[PDB]
Structures are given as structure tokens and as C-alpha cells.
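Novice: Before I ask anything, here is the structure I am working with.
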Amino acid sequence: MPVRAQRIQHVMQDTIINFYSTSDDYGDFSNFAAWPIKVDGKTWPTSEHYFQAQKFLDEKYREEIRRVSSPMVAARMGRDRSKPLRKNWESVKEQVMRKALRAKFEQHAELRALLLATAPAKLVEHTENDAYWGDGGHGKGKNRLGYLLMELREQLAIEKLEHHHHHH
């Protein structure tokens with residue numbers, strides 16, 4: 001498990017990367033990776049914390065999910081869909097998660113460089129459990145999480161393509 005930029009030093013081409021193992025270096029691609037993210041002025045343990053903090057419009061409950069350092073606890077008490085959810089929650093998942101992913105890979109140059117390293121490959125989350133944001137084990141999980149990572153990577157590439165500085 002090497003924490004490096006370019007885990008695979010320039011991937012092949014059209015390489016379908018099916019990853020499931022949050023215990024090693026390929027686990028960072030899984031959003032459930034416990035990498036501290038700095039979002040909107042606060043430090044969130046994982047993306048799910050910010051994700052479900054926007055999920056619920058419960059004032060004091062957001063504070064709870066913001067305070068809980070443990071990632072699995074956020075999933076546990078955030079699991080419930082009986083609580084008042086945002087009317088646009090079904091749509092704004094892409095918005096909230098996109099910014100969370102942004103903060104994750106951007107706040108860590110290691111991860112950002114790792115992200116562009118997986119180009120031009122295709123990232124596929126393979127959770128043999130809950131096929132959501134990841135195409136699952138059966139191939140129908142809405143893997144657009146990995147796609148958000150692809151499109152985010154391209155945005156980071158555009159910013160990088162703005163390279164114009166008197167040093168290199």
C-alpha cells in the first residue's frame with residue numbers, strides 16, 4: 001500500500017478498473033475512505049458526513065452528523081429515510097457529492113495526482129453489497145460516482161492546462 005501519486009504510473013488505455021478494497025491504496029477511490037476533507041470551512045472525516053449533512057435539513061441533526069468522527073455511525077443513523085429529507089434530495093445528490101469529491105481529491109495533492117493518474121482508464125466501484133453510486137456486483141448500481149470522478153478529473157485537468165508560470 002504505497003501512498004503515491006501515480007499508483008499505476010500512467011495507466012494503459014481504456015483500462016476498466018474494478019476496485020473494491022477500502023483497506024488499501026485502491027480504497028481511496030471509494031468515497032468511504034477516511035481521508036479528512038475541508039469543505040465550506042469545516043473538516044469532515046469522510047464525504048458521507050457532508051453528504052448526509054445536506055441530506056437532512058434537520059438543524060441539530062446536521063450538527064450531530066458534522067460532529068461524529070466515525071464514518072460508519074453516520075451511515076447507521078443517517079440510513080433512515082423516514083426523517084424529513086430535502087424535496088430535491090433525489091436530484092441534488094450529484095451536487096452535494098460532487099463538491100465533496102472535489103474537496104477530497106483537491107485538498108490532498110496526493111489524491112488529485114492519483115486521480116489524473118487513472119486517466120485514461122475507467123473507474124468502476126464494485127460493491128458486492130449495496131449497488132448505489134457504484135455499479136455493484138451485478139452491473140446496475142449507478143456507477144456515476146466513478147463518472148463524477150472522471151469528470152472532476154477533467155475539470156482538474158483544465159485548471160492544470162492553465163499552467164503558465166515562470167518556473168517550468
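Please read every residue number as a count from 1 along the shown chain.
The backbone N, Cα and C atoms fix where each Cβ goes, and this holds for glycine too.
Below, the features straight out of Swiss-Prot:
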type	residues	note
MUTAGEN	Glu48 to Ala	Loss of enzymatic activity
MUTAGEN	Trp89 to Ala	Large decrease in enzymatic activity
MUTAGEN	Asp130 to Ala	Loss of enzymatic activity
MUTAGEN	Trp133 to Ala	Loss of enzymatic activity
Novice: Among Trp89, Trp133, all listed as mutagenesis positions, which has the most CB atoms within 10 Å of its CB?
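Specialist: It comes out as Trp133.
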Novice: Please report the distance from the Cα of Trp133 (mutagenesis position) to the Cα of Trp89 (mutagenesis position), rounded to the nearest angstrom.
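Specialist: The Cα atom of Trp133 (mutagenesis position) is 15 Å away from the Cα atom of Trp89 (mutagenesis position).
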Novice: Given the mutagenesis positions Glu48, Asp130, which one's Cβ is surrounded by the fewest other Cβ atoms within 10 Å?
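Specialist: Sparsest of the mutagenesis positions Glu48, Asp130 by Cβ contacts within 10 Å: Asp130.
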